[PDB]
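In what follows, a single structure is set out as structure tokens and then discussed.
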Amino acid sequence: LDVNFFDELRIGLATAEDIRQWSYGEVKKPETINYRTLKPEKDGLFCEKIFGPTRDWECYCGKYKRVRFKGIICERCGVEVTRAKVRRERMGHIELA
Amino acid sequence: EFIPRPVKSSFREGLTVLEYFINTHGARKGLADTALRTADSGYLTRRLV
Amino acid sequence: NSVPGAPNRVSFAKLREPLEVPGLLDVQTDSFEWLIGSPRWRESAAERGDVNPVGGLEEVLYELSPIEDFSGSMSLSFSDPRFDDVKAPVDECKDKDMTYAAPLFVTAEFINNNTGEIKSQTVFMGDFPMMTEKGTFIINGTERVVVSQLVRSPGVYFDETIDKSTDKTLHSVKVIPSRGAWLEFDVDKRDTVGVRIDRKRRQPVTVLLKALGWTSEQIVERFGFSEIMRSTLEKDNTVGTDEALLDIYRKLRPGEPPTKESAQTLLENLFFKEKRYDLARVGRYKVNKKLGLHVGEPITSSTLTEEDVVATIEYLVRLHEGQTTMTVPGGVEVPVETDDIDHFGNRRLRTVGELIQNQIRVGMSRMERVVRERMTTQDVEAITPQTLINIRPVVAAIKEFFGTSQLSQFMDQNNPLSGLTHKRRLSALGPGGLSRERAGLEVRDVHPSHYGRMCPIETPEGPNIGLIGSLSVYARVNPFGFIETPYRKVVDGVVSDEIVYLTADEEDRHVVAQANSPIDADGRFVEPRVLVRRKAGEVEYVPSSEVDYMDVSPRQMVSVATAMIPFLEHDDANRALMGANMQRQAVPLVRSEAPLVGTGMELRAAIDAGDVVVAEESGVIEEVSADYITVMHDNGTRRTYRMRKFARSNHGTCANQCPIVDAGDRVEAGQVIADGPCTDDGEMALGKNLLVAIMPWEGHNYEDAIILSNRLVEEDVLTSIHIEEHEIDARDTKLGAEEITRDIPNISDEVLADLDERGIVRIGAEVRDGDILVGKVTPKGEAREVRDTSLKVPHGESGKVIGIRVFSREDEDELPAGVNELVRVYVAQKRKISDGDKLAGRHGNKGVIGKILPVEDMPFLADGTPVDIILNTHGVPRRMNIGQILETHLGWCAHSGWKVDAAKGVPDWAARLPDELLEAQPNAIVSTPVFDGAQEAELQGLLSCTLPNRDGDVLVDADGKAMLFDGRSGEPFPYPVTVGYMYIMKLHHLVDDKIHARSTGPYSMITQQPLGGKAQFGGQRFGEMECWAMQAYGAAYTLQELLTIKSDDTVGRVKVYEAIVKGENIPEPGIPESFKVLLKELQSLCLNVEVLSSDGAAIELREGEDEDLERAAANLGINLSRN
Amino acid sequence: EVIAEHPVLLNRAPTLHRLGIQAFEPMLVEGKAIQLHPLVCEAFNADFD
Amino acid sequence: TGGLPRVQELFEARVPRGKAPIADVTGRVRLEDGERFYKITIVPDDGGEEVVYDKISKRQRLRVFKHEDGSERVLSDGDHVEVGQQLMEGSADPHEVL
Amino acid sequence: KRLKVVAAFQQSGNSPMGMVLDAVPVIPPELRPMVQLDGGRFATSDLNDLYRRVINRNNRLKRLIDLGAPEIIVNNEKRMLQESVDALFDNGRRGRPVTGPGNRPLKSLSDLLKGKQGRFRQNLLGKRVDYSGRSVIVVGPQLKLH
Amino acid sequence: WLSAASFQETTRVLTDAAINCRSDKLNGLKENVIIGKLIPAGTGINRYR
DNA sequence: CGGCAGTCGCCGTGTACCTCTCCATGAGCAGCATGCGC
DNA sequence: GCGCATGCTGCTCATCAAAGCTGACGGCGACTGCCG
RNA sequence: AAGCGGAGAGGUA
Ligand SMILES: Nc1ccn([C@@H]2O[C@H](COP(=O)(O)CP(=O)(O)OP(=O)(O)O)[C@@H](O)[C@H]2O)c(=O)n1
Ligand SMILES: [Mg+2]
Ligand SMILES: [Mg+2]
Ligand SMILES: [Zn+2]
């Protein structure tokens, strides 16, 4: 990224389609963090399947703990195997009734 | 306002007790305005900039 | 005098004091004695009236009970508060981090009316914190002080205002209770008097008057003298009692069926029933004294009544009409006038006892609902007092007040004076008071009613100026909360010796003379014309014929810190305020010698502070050491006093005590036995005496800088000890338990040398920055998986190790949950004076050391003695503090000694000098009270008769000036210079606590900018105005580099570091993280923000698969580097 | 020899006008306080107390 | 401190506190002094509609200006004014001047 | 005054049906973290509890609707849900601000941007920098002007 | 809209900008400082770079 | 219909640095631990 | 001596709470009942 | 291979 390629900065209103386009998953539980294992709850406000892995090149259960297995998604947890910084650039959404 | 009674002695001779008391009204006001007008000055400067 | 072993310090004062200064800590202890209900307070109160000695907790308990349910078949009552013995002495609590308190018990009885049986038993109510002998509390191991609060007293206040358009007069009345709802009457634009019940809308007063039970003819029968009342009656169209009640009920309560019963009950349960309305004691007194209602009958049932409302309406109408005196049927005559809201007769004081009584009241109120509700859920014949009471709310309220509050404050322990002045402090802020920003300019001012009650000089100069003050020396506090001062009563022109304590309300009714008037040694004024203070605070010159009171002494209007400045009346108010504030910042030195010229206030300000040991009874000292003093009393009893050596203060200084008695001396009650931090033989000593020359010198004292000699470093004249404390905990974790040990992971055995056999360092070992104090190892995680987390020494610190304190869970010690061991290490160091340290004097002087010179190149006198400090002459005349040159002259005279030649008569200028002051020996100590001391004629006379040195030489002439030599060239200076002795003190602003630098360290989390502060390696903020300056200079690359790669660019930081280390060129910046966070937040607010390119196609701006290499090996700086 | 000919920027707050920031050539001194030229105390408005 | 409010009021382009009417056209001044309110009409010498400046409270003096005689005179009856000259004492109005 | 808005909604290609919401975005977790206290309890984060209230209310309303309850109860639930979302977006605009322990109003999304302590005026126009130091100043009457 | 939003009344400015669907050309001092490129003044104009 | 004047609500109120303390409860719901009875 | 029952005690979970509180003040605009 | 948020109080220029 280089600042010299910016030409304008537009603003506007967002519809529901845009909001569902930004999101990587829907949160459907108020739980945030576990008190025993100190890990994010499933499908909560800190879920790893939605926002991203907590530790570099690690899955949630036991499978992938190495760099060479990057890209593929665990078939049991579904959490992407990638860097840990992606947790500060992804969004979810809440589906109102 | 002005207090009709003046301070007829200098600091070289030494002020009396109530001459020294009625002379503290004028220093508190300066010390308090110094700490309250700077906000107005800074706000005006920010708007100008 | 009056102290058994005080040193002899002759005084210049001419007047006589009829009264001695009171105990300076009683403002704190009397309130607590009242609250507890101790016998001494009981006797004291019984002396001046034994009508009803009601304690502080017993009044709350009696205003709580009896407690009945809806039916009225059960009742519960509390009584007889009682305290047990304290759990542990203060030293143990301060050592173990526990609160110093005592158990509290009451007696509760439950009686059921149906059957008749009564069950009474004792009930436990928690631990009550207790006040020590100095007026401080010890909560969780920390010493705290509760400060008094200045509040506006409840009552009825009238106000006047001027119209903006019609230019008329609008009057208002406000009723302010202790707890309840307010009511305000007012006169609006036209002639219609209105009442705003509980600040909502504005209804004509006639509606309320009818609603309270007044016929449409009684108003004319009583209010039949004003036309505004006629106008209000004419446009009323209410004419009805029930109609008015319904109207008020509907207006006040929105959305409910306005039933007549509810309408007629709500009003009677809003201002008249003692459950939701109170005019506590003081409020009723002021209401009865304002309107002139019944006076003399004891006050009871403090609630607002209808007579008060009618009298208020009458008073307001008369005031608006323009009358001066009014009387109500059944009352005494009273004047009609608006009243000031800042007058010290309207502001009262909440002391510690009342502050904690309010919290106890809240706690008991919260418990009462639970107790009352538990009655209707369980079964009778099993209800006992121990089944309706839960003490959780009371303990919660107590613990939430004493900790985590704005009026219980961390104590100030720089030196004895700072601690003694922290109490004796009146604060306007607080819950129920004022605000620091939206304060104003008329409440931060000096009022003529503060004379004798609150010091006008001492106050902060920040944003708290005028909102914090200090009690005067002679003032005390009324039972209602009003401050009083003593006056000496004068009758028929003869000044008597009877003292009476008056408050501002009464002081506005007499004429009070001045303290320094010419008494003729027989009770009559020398000159009839005298300056007196009249009713409205104005001072006028009147013949001495109608006076009826006099001041007890000068210095009666100043506080304790302002009474230690000699020649105070020669300084301007600003510099005097600065000197009073700066006297409380001096750091204790290692010797602490006492001033050569001072005031008489130092001896009492040290005994009453509480940092010295004073004998309790007469006896013969049996043994003395550096640890204890054993005194053998005269009746065969023996007493041993222990001493605290090298004990750390709240602010990191050193607190020490040293015996000053021999092995056979005989002592007396109240005599001083041991010294303290800043004390010398019983007198407060905050600095040192130094030889001063006043002149400009080579530009090294330019703009308030100071030049110092090198003898003050060689001889430890200005040196101090500072102590520091470190902590570490061994807590449990999921993977295992942490333990302090020696088997650390791979680290050189050269650094494991000072550590003893089981962890902690050895006592006496010198430590530097980066050394290990205690060695702790924590399980790392998948054994042998361990990590190093030992306690290190922070940057820039050093010193010996004094003591080590180790607590353990194995030996059953009180520790929090999950911690097995706690270790504290104490490190001390000595500190010499150096460039950058701050010095000051008692007269507002202040500066930093710009240079320290060798002894052999400083100006020296004729006999060869160099000067110690050089002060510039360009700062004296324009700041209007010439008390320092007077102090210099008198200090030289005191140092050298004098002898007035009176062989043939006595000189005309020495007629008023007390004898025993006509001769002095070298190194004498003299006293100059605050507003009557040495005149300039006496100083000029003493300067001309001074003893010579060991040779027949006189170094300083009749003007106080000497001829000096030049230390570098040797040529004498061309003109004489002013030389003397001055008292200098060392402030606690040292350059060792202020230097800081950083190149790379810890960063934040949300935004990746460096952390701030010294505690963690922190960067300096580059604000908005600095950006303006950079943009005005035209520097477009410096600003970009400052804002991207040095602050926020996460990828540019490492590349810049690598380029710098390898010697190549600095690369180009990128995009900071703060902009990305801003875009994320804007999107989260449901806004569609996008960054477009030159032809549309919004940029992705979401990172990518870029170089992820970590070169340079070493961590950029977030943490240190291991071997 | 690593600090020679490498200027540094000195700043004092508040920065009311342009001359509140200025660039100097550093020289190593013994002690813990910064030394400032007498003539640049009016632009910064600084005095030594 | 007393001067700063005036500068802030000038830069912020507010209606001045002590506003003073400004004469529009050069005409025949007729000061019909009332009980406590002044009144000026300034009859247009060119010919038009009389400009009735009324409701002037007795809080201000009258401008001591250089009248037709070339000397400082207080605005009285039968005087002749110039286009755009303030009559009373106080601050003018920037919007009216524009 | 009405045209000032009607023309804005007409001229451009946007539509007015953006003032009514059907889904609510959630900010990434790294920007609303939780801090552990002395190895004990957590310190709360304000933003993590407004979302919690919103999701709890939505789940309760959905369960009530699926059960076929009377329309009045579902209307009450809908009113409470709307108030909850309003409190999330801007707290204190309408009614009593939502308070936590100690009856202290919580910080909403709109308070991250407005004021002298917001992101605009505190994190974008000024910053903290590296290679910076601070200390006390004294006088040297021997230096050159540079 | 970026400069105006960073001056005062952020909420009203942002609401008006969203309704109007405004676009920002990024040719000022405040905007360039915010996004992190060279200001168009002094040594940052084309004839000098 | 036509004005109209008050009233209410929201906006803003200088810069940089240092030291200290404290951070939700109550009540419910198991989970034992001890005493009593056969 | 064993089984049963009752009372300290650890663990766990909820947001709709309201009786308390009360010493800021100028500028500017919508708007709303209210008179005429 | 690892943490750093809020509230209040008191000070310096
Ligand atoms: N609240 C505050 C208090 C102080 N300051 C700053 O500290 C200095 C106080 O000078 P000062 O009044 O202490 C002496 P000076 O101004 O040099 O005049 P003199 O030499 O004739 O005695 C000012 O220059 C302010 O920039 C501030 O920014 N905000
Ligand atoms: Mg100065
Ligand atoms: Mg200064
Ligand atoms: Zn998995």
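Residue numbering for chain C follows Swiss-Prot; the residues present correspond to positions 30-811, 829-1169, in that order.
How was it done? The header gives electron microscopy, 3.1 Å.
Note: Cβ is positioned from N, Cα and C throughout, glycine not excepted.
What Swiss-Prot says about the mutagenesis result for C:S149 to A is this: Does not affect association with TRCF, but weakens interaction with CarD. For C:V423 to A, Swiss-Prot lists a natural variant annotated as follows: In strain: vr1; rifampicin-resistant. Here the residue is the original one, but Swiss-Prot notes a natural variant at this spot, C:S437 to T: In strain: vr3; rifampicin-resistant. For the natural variant C:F439 to V, the note given by Swiss-Prot reads: In strain: RJ37; rifampicin-resistant. The natural variant C:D441 to V is recorded by Swiss-Prot, whose note states: In strain: vr3; rifampicin-resistant. Recorded in Swiss-Prot as a natural variant, C:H451 to D carries the remark: In strain: vr5; rifampicin-resistant. One entry in Swiss-Prot concerns the natural variant C:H451 to Q. Its note says: In strain: vr1; rifampicin-resistant. Natural sequence variation is annotated in Swiss-Prot for C:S456 to Q, with the remark: In strain: vr9; rifampicin-resistant. Quoting Swiss-Prot on the natural variant C:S456 to L: In strain: vr11 and RJ37; rifampicin-resistant. Quoting Swiss-Prot on the natural variant C:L458 to P: In strain: vr12 and SP22; rifampicin-resistant.
Comparing the Cα of C:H451 (variant position) with the Cα of every entry in C:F439, C:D441, C:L458, these being the variant positions, the smallest distance points to C:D441.
For the recorded site, C:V423 (variant position), the DSSP three-state label reads helix. The sparsest Cβ neighbourhood within 10 Å, among the listed variant positions (C:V423, C:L458), is found at C:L458. Within its own chain, C:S149 (mutagenesis position) has C:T136, C:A137, C:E138, C:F139, C:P414 as residues 6 or more apart in sequence whose C-beta sits under 8 angstroms from its own. Counting in whole angstrom, C:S456 (variant position) lies 26 from C:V423 (variant position) by their C-alpha atoms. In sequence order, C:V174, C:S447, C:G448, C:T450, C:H451, C:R613, C:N679, C:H680 make up the list of same-chain residues 6 or more apart from C:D441 (variant position) whose Cβ falls under 8 Å from its Cβ.
For C:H451 (variant position), other Cβ atoms within 10 Å of its Cβ number 19. Across the structure, C:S437 (variant position) and C:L458 (variant position) are spaced 13 Å apart at their Cα atoms. Listed in sequence order, C:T171, C:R173, C:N679 are the same-chain residues at least 6 apart in sequence whose CB falls under 8 Å from the CB of C:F439 (variant position).
When other Cβ atoms within 10 Å of the Cβ of C:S456 (variant position) are tallied across all protein chains shown, the result is 19.
Within 10 Å of the C-beta atom of C:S437 (variant position) sit 19 other C-beta atoms, taking all shown protein chains into account. C:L458 (variant position) carries neither a helix nor a strand DSSP state and counts as coil. Counting in whole angstrom, C:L458 (variant position) lies 26 from C:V423 (variant position) by their C-alpha atoms. Taken residue by residue with DSSP, C:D441 (variant position) is part of neither helix nor strand, so it is coil.
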